[PDB]
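Enquirer: One structure is given below, represented as structure tokens, and several questions about it will come after.
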Amino acid sequence: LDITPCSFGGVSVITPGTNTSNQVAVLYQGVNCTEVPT
Amino acid sequence: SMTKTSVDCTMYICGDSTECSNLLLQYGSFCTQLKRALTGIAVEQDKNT
Amino acid sequence: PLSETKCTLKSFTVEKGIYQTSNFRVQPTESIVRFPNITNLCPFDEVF
């Protein structure tokens, strides 16, 4: 049986600052989100 | 411009063990310097275009 | 994730831009131990 390792890909956030808005856009880089931090 | 790369210290140094992540924090900000250095390359490669 | 910007950058406020934070952590579920079926114990009492 082959071994393919887990836990790959980064987490990037896109937000305006604290004097503007609290909304955060989150970029998942390189990982397909059709399959899918606390 | 050239190829923009990013190197994580979690998957490269450690073999996904609990002992390697606990002893990485004793060395501190050594991987804080390397992630800010590869970020500052990738800002200036977009300014070259 | 607004406070993940404040945790990694070690700053009280947030500056406008795009910041790299962290990576995925996938917790394992079970543990698999594989050993073949041998009904014979080793003769350690013969040499002792």
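In chain C, numbers come from Swiss-Prot; the residues present are 295-342, in order.
The deposited model was determined using electron microscopy, 3.4 Å.
Positions of Cβ are set from backbone N, Cα and C atoms, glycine also.
Recorded in Swiss-Prot as a mutagenesis result, C:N331 to Q carries the remark: Reduced viral infectivity.
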Enquirer: On the three-state reduction of DSSP, what should I expect for C:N331 (mutagenesis position)?
Expert: coil
Enquirer: What's the number of neighbouring CB atoms sitting within 10 A of the CB on C:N331 (mutagenesis position)?
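Expert: Summing over all protein chains shown, C:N331 (mutagenesis position) has 4 other Cβ atoms within 10 Å.
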